[PDB]
Amino acid sequence: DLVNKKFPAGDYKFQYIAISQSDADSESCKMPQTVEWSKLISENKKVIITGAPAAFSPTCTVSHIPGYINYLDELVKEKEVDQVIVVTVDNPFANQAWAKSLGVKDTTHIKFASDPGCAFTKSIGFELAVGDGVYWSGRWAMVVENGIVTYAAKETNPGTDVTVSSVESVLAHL
Amino acid sequence: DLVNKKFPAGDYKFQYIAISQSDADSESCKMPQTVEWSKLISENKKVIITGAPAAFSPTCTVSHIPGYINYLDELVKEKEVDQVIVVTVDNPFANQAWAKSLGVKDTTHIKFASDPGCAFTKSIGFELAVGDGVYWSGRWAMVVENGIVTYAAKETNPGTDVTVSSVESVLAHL
Amino acid sequence: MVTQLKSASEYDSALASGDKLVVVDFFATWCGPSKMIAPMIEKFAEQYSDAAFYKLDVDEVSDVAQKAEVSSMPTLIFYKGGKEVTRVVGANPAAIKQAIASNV
Amino acid sequence: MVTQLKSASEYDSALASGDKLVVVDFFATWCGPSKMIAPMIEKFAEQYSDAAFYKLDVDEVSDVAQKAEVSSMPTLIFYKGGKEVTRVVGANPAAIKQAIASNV
């Protein structure tokens, strides 16, 4: 179990596309950036990570990620969260469009991360097997404080449940 | 080479989510459907298939898929095309949102297909290796008439080129 | 009055009650139309007591939804002797009511 | 007047011209702002002939764009003796003009 141990970043990386306030007002041409998990955690004292099976999937879109966007200002201003990372295996363009469709205007404190091949998510055992060697992320949440995992939980039944992975559960451990 | 040979459907399947005119006017709750490639080709005399590396990626979004939507009425009414299938490895919810963001109102003659694990696209050699065993679709087009492949072409440089995969090239072979 | 089926075995047992009409509302928790038809189905259940009414979460029992080829919610499927007689797609009260009335 | 760099070797050779100012417009064919700054850059090139102007398609030479940490287009990077002095992000004519003027 990951709780009270060092964040196992290893050499794992993710891709995301930035969003700034200038966008959705002006025309922009942003490209994927590669972020080493190790650098994100060493540069940021307080990091929330949440896993989502699929960009644009209804349970994630309706019942899970909106809460993180709704509480984002509170997490940053009141609870001193530096980064909220939404992790899927989806391509970074699809993730960025999903973030914008959900009202994300600024990726300074929230980033929608692509975990290609589900490599990082499988490494921590939080994957969802979807058949014939294909893995999506399960639905999960994690809190990392000064590079140490203080909270880690995966949904047993990601088809129905947003419980231990909800922003509300995360707020309770901050 | 696939041209003048039977469409190699095998036991390959894809997922897509339907769109009807009732949607984008009313609230709907559509789920993924599984389609056997073999059934699509035996039920449909004239099928165009085009491969796209990534839903929401700018080259695909700006310079490739819009042409198929722009010509769709012409392909169906003038050139007797039964199905246009846009193939990506992206989840079916992400593909459906991409289709709607591109102005698709009706999936009767156009379907955005998920090829999970790039299994079908790899099988015909039209994949794009993106590193560490991860494959996206390349950019390609194919025409199938009465279950026989009449046209098949892949972009050599999918980063820059929409040539042999364009709707215009496809129109030239109908 | 509308009984949630939470497993395949429950669904199979419900369809095996036999002879009289069995109605199953295939719904999703994230689906607005599902949440709107739900009280409507409860009131149809109180009315047409000669039929047994059930609901099934397509995300909880996905194998049963997929075999029933539910691609849209709501879908009400009407069964007699364990076999489908008709189905109504969408939050369509009058269409659902007519489907019950002529099959009960 | 603005020379397209079509490979890493071309880019390396351009930066190795040395001593005088080298400007590289990182653009994309799908990018509206790219297509708008392009004639602007041509006119800056005719003006400031003491500097060498180049353009590079980030989708054609992605290894050079990624090493230069281009995450947005347009990005003009200004080089002296093969090393970056400054960069300007966005279709910002006045900012690009000022960056040339004080570095040529």
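Residues 3-176, in that order, are what chain B shows, numbered as in Swiss-Prot.
The deposited model was determined using X-ray crystallography, 2.1 Å.
Each Cβ is built from the backbone N, Cα and C atoms, and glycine gets one as well.
Pulled from Swiss-Prot:
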type: DOMAIN; residues: B:9-176; note: domain 'Thioredoxin'
type: MUTAGEN; residues: B:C31 to S; note: Abolishes catalytic activity, but does not impact URM1 conjugation
type: MUTAGEN; residues: B:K32 to R; note: Prevents urmylation of AHP1
type: MUTAGEN; residues: B:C62 to S; note: Abolishes catalytic activity, and completely abolishes URM1 conjugation
type: ACT_SITE; residues: B:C62; note: active site, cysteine sulfenic acid (-SOH) intermediate
type: MUTAGEN; residues: B:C120 to S; note: No effect on tert-butyl hydroperoxide consumption
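Feature annotations (Swiss-Prot) mapped to structure.
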residue: B:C31; record: mutagenesis position; Cβ contacts under 8 Å, 6 or more apart: none
residue: B:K32; record: mutagenesis position; Cβ contacts under 8 Å, 6 or more apart: B:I19, B:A20, B:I21, B:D25, B:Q98
residue: B:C62; record: mutagenesis position; Cβ contacts under 8 Å, 6 or more apart: B:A54, B:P55, B:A56, B:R141
residue: B:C120; record: mutagenesis position; Cβ contacts under 8 Å, 6 or more apart: B:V91, B:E129, B:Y137, B:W138, B:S139
DSSP-derived class (H/G/I helix, E/B strand, else coil) of B:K32 (mutagenesis position):
strand
Using Cβ atoms only, which of the mutagenesis positions B:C31, B:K32, B:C120 are under 8 Å from chain A?
B:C31
Hey, which of our mutagenesis positions B:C31, B:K32, B:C62, B:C120 end up with a Cβ under 8 Å from chain C?
B:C31, B:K32
Based on DSSP, name the secondary structure state of B:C120 (mutagenesis position): helix, strand or coil.
helix
